[PDB]
Amino acid sequence: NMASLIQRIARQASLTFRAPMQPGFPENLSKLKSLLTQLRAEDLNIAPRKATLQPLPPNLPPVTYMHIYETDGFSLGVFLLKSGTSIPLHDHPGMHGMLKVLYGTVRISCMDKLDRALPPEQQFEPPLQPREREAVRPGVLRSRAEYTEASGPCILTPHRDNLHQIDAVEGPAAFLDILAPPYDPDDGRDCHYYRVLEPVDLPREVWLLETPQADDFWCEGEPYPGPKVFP
Amino acid sequence: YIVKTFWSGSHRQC
Ligand SMILES: [Cl-]
Ligand SMILES: [Cl-]
Ligand SMILES: [Co+2]
(Lines of atoms letter the chains of each structure in order from A and count residues from 1; the text may use other names and numbers.)
(Lines give C-alpha, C1' and ligand atoms only; values in the text may rest on other atoms or scores of the structure.)
(Ligands and ions follow the chains in the order given, each with its own letter.)
Protein backbone atom coordinates (compact mmCIF):
# COMPACT_ATOMS: atom_id res chain seq x y z
CA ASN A 1 0.00 0.00 0.00
CA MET A 2 3.04 2.25 0.50
CA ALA A 3 5.22 3.39 -2.41
CA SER A 4 8.99 3.23 -2.09
CA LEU A 5 10.76 6.28 -0.69
CA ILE A 6 12.47 6.91 -4.03
CA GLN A 7 9.06 6.79 -5.77
CA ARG A 8 7.76 9.28 -3.22
CA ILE A 9 10.79 11.53 -3.76
CA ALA A 10 10.19 11.47 -7.51
CA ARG A 11 6.48 12.24 -7.06
CA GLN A 12 7.26 15.14 -4.71
CA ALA A 13 9.95 16.46 -7.07
CA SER A 14 7.37 16.49 -9.87
CA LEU A 15 4.93 18.49 -7.72
CA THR A 16 7.67 20.88 -6.61
CA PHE A 17 9.17 21.54 -10.05
CA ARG A 18 6.42 21.72 -12.67
CA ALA A 19 11.03 28.56 -9.70
CA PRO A 20 10.44 30.85 -6.71
CA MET A 21 7.49 32.61 -8.36
CA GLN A 22 4.97 29.77 -8.17
CA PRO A 23 2.87 29.60 -4.98
CA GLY A 24 3.11 26.46 -2.91
CA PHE A 25 6.74 26.13 -4.02
CA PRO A 26 8.42 26.74 -0.61
CA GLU A 27 6.15 24.26 1.15
CA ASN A 28 6.69 21.67 -1.59
CA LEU A 29 10.45 22.23 -1.52
CA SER A 30 10.43 21.83 2.26
CA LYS A 31 8.58 18.53 1.94
CA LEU A 32 11.04 17.33 -0.71
CA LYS A 33 13.95 18.21 1.58
CA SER A 34 12.41 16.24 4.42
CA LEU A 35 12.06 13.19 2.14
CA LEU A 36 15.69 13.49 1.03
CA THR A 37 16.78 13.82 4.66
CA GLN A 38 15.32 10.34 5.30
CA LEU A 39 16.93 8.68 2.27
CA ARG A 40 19.75 6.21 2.86
CA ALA A 41 21.92 4.18 0.49
CA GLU A 42 20.04 0.97 1.36
CA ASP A 43 16.79 2.51 0.11
CA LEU A 44 18.40 2.52 -3.36
CA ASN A 45 19.99 -0.95 -3.04
CA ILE A 46 23.42 0.73 -3.23
CA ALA A 47 26.05 -0.78 -1.00
CA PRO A 48 28.66 1.71 0.24
CA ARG A 49 31.82 1.48 -1.84
CA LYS A 50 35.22 1.43 -0.18
CA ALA A 51 38.64 2.27 -1.54
CA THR A 52 40.58 -0.23 -3.61
CA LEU A 53 44.01 1.23 -2.70
CA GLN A 54 44.94 0.60 -6.37
CA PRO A 55 45.59 3.33 -8.96
CA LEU A 56 42.74 4.05 -11.34
CA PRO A 57 43.59 2.84 -14.89
CA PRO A 58 43.29 5.34 -17.76
CA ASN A 59 40.31 3.60 -19.39
CA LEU A 60 37.94 3.82 -16.42
CA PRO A 61 36.00 6.97 -15.52
CA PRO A 62 36.55 8.70 -12.17
CA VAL A 63 32.78 9.14 -11.70
CA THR A 64 29.71 7.17 -12.74
CA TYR A 65 26.01 8.01 -12.90
CA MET A 66 22.92 5.93 -12.14
CA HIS A 67 19.83 7.31 -13.83
CA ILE A 68 16.62 7.02 -11.79
CA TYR A 69 14.08 9.28 -13.52
CA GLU A 70 13.77 12.40 -15.64
CA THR A 71 10.91 14.66 -16.76
CA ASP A 72 10.91 18.09 -18.37
CA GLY A 73 10.70 19.45 -14.82
CA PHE A 74 13.51 17.59 -13.04
CA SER A 75 16.19 14.92 -13.26
CA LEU A 76 16.90 12.37 -10.52
CA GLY A 77 19.95 10.14 -10.20
CA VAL A 78 23.07 9.15 -8.26
CA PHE A 79 26.67 10.19 -8.88
CA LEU A 80 29.32 7.78 -7.60
CA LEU A 81 32.84 9.16 -7.02
CA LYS A 82 35.86 6.90 -6.78
CA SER A 83 38.63 7.49 -4.23
CA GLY A 84 40.59 10.68 -4.76
CA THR A 85 38.30 12.01 -7.46
CA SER A 86 36.54 15.33 -7.85
CA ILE A 87 33.75 16.69 -9.99
CA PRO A 88 35.30 20.01 -11.14
CA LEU A 89 33.71 23.39 -10.45
CA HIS A 90 30.63 23.89 -12.66
CA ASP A 91 27.47 25.97 -12.91
CA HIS A 92 23.77 25.15 -13.37
CA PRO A 93 22.36 28.04 -15.38
CA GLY A 94 18.84 28.98 -14.42
CA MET A 95 18.48 25.77 -12.43
CA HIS A 96 17.73 24.58 -8.92
CA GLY A 97 19.59 21.58 -7.53
CA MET A 98 19.32 19.37 -4.46
CA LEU A 99 22.02 16.92 -3.32
CA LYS A 100 22.00 14.25 -0.59
CA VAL A 101 25.12 12.30 0.36
CA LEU A 102 24.49 8.54 0.41
CA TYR A 103 27.83 7.22 1.68
CA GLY A 104 31.28 8.59 2.20
CA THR A 105 32.26 12.22 2.69
CA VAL A 106 32.32 15.00 0.09
CA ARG A 107 33.76 18.50 0.28
CA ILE A 108 31.40 20.86 -1.53
CA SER A 109 32.76 24.29 -2.44
CA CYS A 110 29.94 26.72 -3.24
CA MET A 111 30.42 29.83 -5.35
CA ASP A 112 28.62 32.37 -7.51
CA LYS A 113 29.53 34.63 -10.39
CA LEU A 114 29.30 38.32 -9.53
CA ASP A 115 27.31 40.21 -12.17
CA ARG A 116 33.89 43.67 -13.73
CA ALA A 117 37.39 43.82 -15.20
CA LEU A 118 40.54 42.28 -13.74
CA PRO A 119 42.82 45.10 -12.46
CA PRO A 120 45.85 45.50 -14.76
CA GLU A 121 48.52 44.72 -12.16
CA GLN A 122 46.81 41.59 -10.82
CA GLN A 123 48.93 38.44 -11.09
CA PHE A 124 48.06 34.76 -10.58
CA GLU A 125 50.00 31.56 -9.97
CA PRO A 126 50.32 29.87 -12.43
CA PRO A 127 50.42 32.96 -14.68
CA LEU A 128 47.58 33.57 -17.11
CA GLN A 129 47.92 33.79 -20.85
CA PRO A 130 46.56 36.95 -22.52
CA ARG A 131 43.29 35.37 -23.62
CA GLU A 132 42.77 34.11 -20.07
CA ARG A 133 43.43 37.53 -18.55
CA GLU A 134 40.70 38.89 -20.84
CA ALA A 135 38.20 36.19 -19.82
CA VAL A 136 38.50 36.09 -16.02
CA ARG A 137 35.45 37.32 -14.10
CA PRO A 138 34.74 38.05 -10.43
CA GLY A 139 32.99 35.56 -8.19
CA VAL A 140 32.30 34.91 -4.52
CA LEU A 141 33.27 31.81 -2.56
CA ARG A 142 30.35 31.31 -0.18
CA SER A 143 31.17 28.08 1.65
CA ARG A 144 33.45 25.06 1.72
CA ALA A 145 32.42 22.27 4.09
CA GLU A 146 32.33 18.49 4.33
CA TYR A 147 29.05 16.59 4.08
CA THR A 148 28.05 13.01 4.97
CA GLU A 149 24.80 11.04 4.92
CA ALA A 150 23.99 12.69 8.26
CA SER A 151 24.21 16.25 6.89
CA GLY A 152 20.85 16.50 5.17
CA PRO A 153 20.44 17.88 1.67
CA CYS A 154 22.31 20.73 0.03
CA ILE A 155 20.39 23.16 -2.19
CA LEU A 156 21.51 25.41 -5.01
CA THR A 157 19.44 27.93 -6.96
CA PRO A 158 19.86 29.99 -10.13
CA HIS A 159 21.34 32.90 -8.16
CA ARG A 160 22.93 31.31 -5.09
CA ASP A 161 25.56 28.60 -4.68
CA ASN A 162 25.05 28.02 -8.41
CA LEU A 163 28.68 26.97 -8.91
CA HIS A 164 29.98 23.97 -7.01
CA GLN A 165 32.94 21.61 -6.93
CA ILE A 166 32.56 18.21 -5.24
CA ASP A 167 35.58 16.29 -3.87
CA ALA A 168 35.52 12.73 -2.53
CA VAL A 169 37.14 12.89 0.93
CA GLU A 170 39.14 9.93 2.32
CA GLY A 171 37.64 7.38 -0.04
CA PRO A 172 34.71 6.84 -2.42
CA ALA A 173 31.50 8.77 -1.98
CA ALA A 174 28.12 8.96 -3.65
CA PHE A 175 25.23 11.38 -3.69
CA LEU A 176 21.70 11.63 -4.97
CA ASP A 177 21.21 14.68 -7.19
CA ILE A 178 18.06 16.43 -8.37
CA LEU A 179 18.33 19.11 -11.07
CA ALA A 180 15.37 21.28 -11.96
CA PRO A 181 14.98 21.83 -14.86
CA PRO A 182 17.58 19.38 -16.18
CA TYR A 183 20.24 20.70 -18.48
CA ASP A 184 19.18 21.30 -22.09
CA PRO A 185 22.09 22.34 -24.32
CA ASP A 186 19.85 22.81 -27.38
CA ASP A 187 17.62 25.11 -25.31
CA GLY A 188 20.71 27.07 -24.25
CA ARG A 189 21.03 25.55 -20.75
CA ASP A 190 24.49 23.97 -20.61
CA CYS A 191 27.12 23.03 -18.05
CA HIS A 192 30.15 25.34 -17.86
CA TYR A 193 33.33 24.46 -15.96
CA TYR A 194 35.52 26.98 -14.14
CA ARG A 195 38.91 27.45 -12.51
CA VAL A 196 39.24 29.49 -9.32
CA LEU A 197 42.39 31.58 -9.47
CA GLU A 198 44.91 32.21 -6.70
CA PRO A 199 46.41 35.74 -6.83
CA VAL A 200 49.96 36.68 -5.88
CA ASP A 201 37.51 33.78 5.62
CA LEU A 202 34.12 33.35 3.96
CA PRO A 203 32.36 34.76 2.02
CA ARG A 204 35.32 36.19 0.07
CA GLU A 205 35.71 37.46 -3.47
CA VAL A 206 37.55 35.19 -5.93
CA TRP A 207 38.39 35.20 -9.64
CA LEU A 208 36.77 32.67 -11.99
CA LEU A 209 37.96 31.50 -15.40
CA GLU A 210 35.72 29.39 -17.63
CA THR A 211 37.62 26.34 -18.83
CA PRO A 212 36.92 23.19 -20.86
CA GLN A 213 35.92 19.96 -19.17
CA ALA A 214 39.12 18.61 -17.62
CA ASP A 215 40.89 15.86 -19.55
CA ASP A 216 40.90 13.52 -16.55
CA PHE A 217 37.22 14.09 -15.68
CA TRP A 218 34.28 12.35 -17.29
CA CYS A 219 31.30 10.38 -16.10
CA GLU A 220 29.80 7.16 -17.52
CA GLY A 221 26.45 5.58 -16.78
CA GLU A 222 26.08 2.39 -14.78
CA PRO A 223 22.94 0.40 -13.94
CA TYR A 224 20.69 1.65 -11.17
CA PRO A 225 19.92 -1.29 -8.79
CA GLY A 226 17.18 0.20 -6.63
CA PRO A 227 13.40 0.43 -6.62
CA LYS A 228 12.06 1.75 -9.89
CA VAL A 229 10.21 5.00 -10.46
CA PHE A 230 7.06 4.29 -12.48
CA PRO A 231 4.73 6.72 -14.29
CA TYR B 1 32.66 11.89 -27.91
CA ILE B 2 30.24 14.65 -26.85
CA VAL B 3 26.72 13.78 -25.70
CA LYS B 4 24.00 16.26 -24.76
CA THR B 5 23.02 14.93 -21.34
CA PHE B 6 20.34 16.27 -19.07
CA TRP B 7 22.49 15.46 -16.04
CA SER B 8 25.81 17.34 -16.96
CA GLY B 9 24.87 19.14 -20.13
CA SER B 10 27.23 18.83 -23.09
CA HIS B 11 29.53 16.12 -21.76
CA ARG B 12 32.70 14.67 -23.25
CA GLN B 13 32.08 11.06 -22.25
CA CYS B 14 35.63 9.81 -22.54
CL1 LIG C 1 2.04 3.03 -5.51
CL1 LIG D 1 48.63 36.27 -14.38
CO1 LIG E 1 26.27 20.04 -10.05
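We number chain A the way Swiss-Prot does; in order, the residues shown are 5-22, 41-137, 145-229, 240-270.
Just so it is clear, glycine is given a Cβ too, placed from its N, Cα and C backbone atoms.
Neighbours of A:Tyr87 (mutagenesis position), defined as other CB atoms within 10 A of its CB across all chains, total 20. Following the DSSP three-state reduction, the secondary structure of A:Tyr87 (mutagenesis position) is strand. Record note (Swiss-Prot) on the mutagenesis of A:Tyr87 to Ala: Moderate reduction in enzyme activity.
In the three-state DSSP assignment, the secondary structure recorded for A:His114 (Fe cation binding site) is coil. Under the heading Fe cation binding site, Swiss-Prot lists A:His112, A:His114, A:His193, citing experimental evidence as support.
Non-local neighbourhood of A:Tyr222 (mutagenesis position): A:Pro110, A:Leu111, A:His112, A:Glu249, A:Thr250, A:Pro251, A:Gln252, A:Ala253, each in the same chain, at least six residues away, with C-beta under 8 Å from its C-beta. The note that Swiss-Prot attaches to the published mutagenesis A:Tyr222 to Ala or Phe is: Significant reduction in enzyme activity.
All protein chains considered, the CB of A:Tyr223 (mutagenesis position) has 22 other CB atoms within 10 Å. Classification of A:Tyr223 (mutagenesis position) by DSSP places it within a strand. Mutagenesis annotation in Swiss-Prot: A:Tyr223 to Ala, described as No significant reduction in enzyme activity; the structure shown retains the original residue.
Taking a Cβ cut-off of under 6 Å from any atom of ligand 3, none of the mutagenesis positions A:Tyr87, A:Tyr222, A:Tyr223 qualifies.
A:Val229 and A:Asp240 bracket a stretch of 10 residues that the deposited model omits, and the distance between their Cα atoms is 17 Å. For the unresolved segment of 18 residues bounded by A:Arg22 and A:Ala41, the separation of the terminal Cα atoms comes to 9 Å. Its Cβ placed at the centre, A:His112 (Fe cation binding site) has 19 other Cβ atoms within 10 Å. Non-local neighbourhood of A:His114 (Fe cation binding site): A:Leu185, A:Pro187, A:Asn191, A:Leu208, A:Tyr212, A:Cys220, each in the same chain, at least six residues away, with C-beta under 8 Å from its C-beta. Chain B comes close to A:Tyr87, taken from the recorded positions A:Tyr87, A:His114, A:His193, A:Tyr222, A:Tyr223 by a C-beta to C-beta distance under 8 angstroms.
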